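Asks: Attaching a single structure in structure tokens format; questions to follow.
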Amino acid sequence: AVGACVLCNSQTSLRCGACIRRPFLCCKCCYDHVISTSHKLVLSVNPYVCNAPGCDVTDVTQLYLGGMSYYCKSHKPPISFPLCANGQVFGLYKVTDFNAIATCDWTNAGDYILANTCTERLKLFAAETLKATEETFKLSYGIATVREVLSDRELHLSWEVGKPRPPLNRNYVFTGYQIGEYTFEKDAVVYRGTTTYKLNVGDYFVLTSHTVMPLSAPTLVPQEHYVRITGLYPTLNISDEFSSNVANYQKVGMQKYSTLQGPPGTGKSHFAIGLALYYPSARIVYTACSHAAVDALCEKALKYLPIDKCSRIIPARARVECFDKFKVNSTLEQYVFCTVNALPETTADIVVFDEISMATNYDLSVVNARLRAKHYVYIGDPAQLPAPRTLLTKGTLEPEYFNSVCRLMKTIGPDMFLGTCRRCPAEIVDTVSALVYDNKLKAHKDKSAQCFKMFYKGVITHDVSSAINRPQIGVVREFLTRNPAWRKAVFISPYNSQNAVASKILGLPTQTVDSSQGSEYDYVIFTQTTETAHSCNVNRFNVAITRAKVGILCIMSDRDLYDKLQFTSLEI
Ligand SMILES: [Zn+2]
Ligand SMILES: [Zn+2]
Ligand SMILES: [Zn+2]
């Protein structure tokens, strides 16, 4: 019960017993916390509570020291000192921002802004408080019991009364009862389990609420700048392919951490795997939050890096299918590809953390705690989608507030920027360049003349809260008949309920804007569905239209984004 202060690093026995994370607060900070918040319980070796029998005075301001013990104003002896006096709380070794992180419910945007504008220890305290609050909210949801089993991918459920029912989408992973993790998609619902088990009636599903471990290491290590490349040994025969990134790989060896903003199709995976060919002796650990991002880096490594020094680290609780071409769990290989929550405690010459807009400060901290590296590279784009903040309902989270790396890329600018998009038809590049990249993204491709936009509001129906626009899918059906080349298109929309109606009516493979991130397709059909804050989000809009390599059809609901699309307008 003895440690350092989460606000000034001063030594103390004092911890706030009212905080969901029990932080150590020094005498001056602990006082300035209990006197300006509803939090009045202070802990140390023993709690500051009235020692008198059957007494329930736990407020530190209403307590005193009578000998080696604590009592209130109604039980204390004549020789008693108040615990709260002269701006200090009595303890061994004798804040506005901390107060707000300790007392917020994490439902407002300003809560997340503060958790990123504060000092580094307050960023870790906010990351811990938030993740603990997010897990205690998963308990509030009601247990889902199987009522009947229709087929191999279809069923009907019985929900717990009183306790709210969580939204059925692949974004929420249940745990059957330990009959494997299971996911759902909306009376004929779709059942998709990580494990093959003959669906039983009576067996129930609960969201796996994991325990939040304390955060020790910072979100970003202190920056160091070097005059020479440190601990890394470059080649003077880096292939013509990676020559465009030589000036940037050198910047990587001359700084502790480096930020890289890579708009869609500008060469992020190419840069990441190219850093290994530039310092061919270095041990590189490739990390990302999702299994999909770690697998997309594995695919690029399979093409250039020797498959013998490559290892895909798969966690024992293998949830959904990942990369199978590398030696599994060989922690000691030169190239280690592994998701953040599966990272073993190891060291590296370079750590590459990809899809940095999806990282939370909790993830940023975990990577710094599990990996000790000479150099750290953060690759991503604050103009793309962040990690879902499940408690956030009021206000929108701006990219400078996604995490500490994003905050740097949006305030001081990124260290490195890949400015030429080699995937998208010029119409898409020119639209996203003006929308989110302040006209600095350039098109390598020509205009494809296969980019269309249609202003059709349709009719919005709601499957609980996930939206459907059957008339916008009707327009896509009409278009598909006159444009058979578009038969091979991927259907994208901001809602999975729209994607379910579109999969049955169009037969096109379906993907939400959020699951499309990181992937590319020749043709993309996007229906906006609604003109809500969710479907008008410019980061979602940017990810949606930048998936196409050849053509895109956008059926729009919002006049603003329809007008901003530099596409050929269509009629019907
Ligand atoms: Zn302090
Ligand atoms: Zn507190
Ligand atoms: Zn008392």
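Numbering of chain A is taken from Swiss-Prot, so the residues present carry the numbers 5325-5418, 5427-5509, 5518-5526, 5531-5916, in order.
Heads up, header says this was done by X-ray crystallography, 2.3 Å.
Just so you know, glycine gets a Cβ as well, placed from its N, Cα and C.
As listed in Swiss-Prot for this protein:
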- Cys5340, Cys5343, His5357, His5363: Zn(2+) 12 binding site (BINDING)
- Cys5374, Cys5379, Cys5396, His5399: Zn(2+) 13 binding site (BINDING)
- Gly5606, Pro5607, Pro5608, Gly5609, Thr5610, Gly5611, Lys5612, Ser5613: ribonucleoside 5'-triphosphate binding site (BINDING)
- 5581-5762: domain '(+)RNA virus helicase ATP-binding' (DOMAIN)
- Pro5401 to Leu: In strain: Delta/B.1.617.2 (VARIANT)
- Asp5584 to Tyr: In strain: Epsilon/B.1.427/B.1.429 (VARIANT)
- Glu5665 to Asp: In strain: Gamma/P.1 (VARIANT)
- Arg5716 to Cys: In strain: Omicron/BA.2, Omicron/BA.2.12.1, Omicron/BA.2.75, Omicron/BA.4, Omicron/BA.5, Omicron/BQ.1.1, Omicron/XBB.1.5, Omicron/EG.5.1 (VARIANT)
- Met5753 to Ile: In strain: Kappa/B.1.617.1 (VARIANT)
Asks: Rounded to the nearest whole Å, what distance do the 4 unmodelled residues have to cover between the Cα atoms of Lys5526 and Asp5531?
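Replies: The gap of 4 missing residues is bridged by a Cα-Cα distance of 8 Å.
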Asks: Please report how many Å separate the Cα atom of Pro5401 (variant position) from that of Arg5716 (variant position), as a whole number.
Replies: 54
Asks: Ten-angstrom check, please: count other Cβ atoms within 10 Å of the Cβ of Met5753 (variant position), all chains counted.
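Replies: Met5753 (variant position) is surrounded by 26 other Cβ atoms within 10 Å.
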Asks: Enter the number of other CB atoms within 10 angstroms of the CB of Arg5716 (variant position).
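Replies: Looking across every protein chain shown, the total is 13.
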Asks: Cβ under 6 Å from ligand 3: which of the recorded positions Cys5374, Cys5379, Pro5608, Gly5609, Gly5611, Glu5665 qualify?
Replies: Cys5374, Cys5379
Asks: What's the end-to-end span in Å, taking the Cα of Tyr5509 and the Cα of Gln5518, for the 8-residue unmodelled region?
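Replies: Flanking Cα atoms, separation 5 Å.
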Asks: If you check the recorded positions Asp5584, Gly5606, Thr5610 one by one, which have a CB less than 6 Å away from any atom of ligand 2?
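Replies: Checked recorded positions vs ligand 2; nothing flagged, none.
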Asks: Which one is it, among the recorded positions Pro5608, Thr5610, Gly5611, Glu5665, that lies nearest to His5399 (Zn(2+) 13 binding site) by Cα separation?
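Replies: Given the candidates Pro5608, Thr5610, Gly5611, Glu5665, the nearest one is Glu5665.
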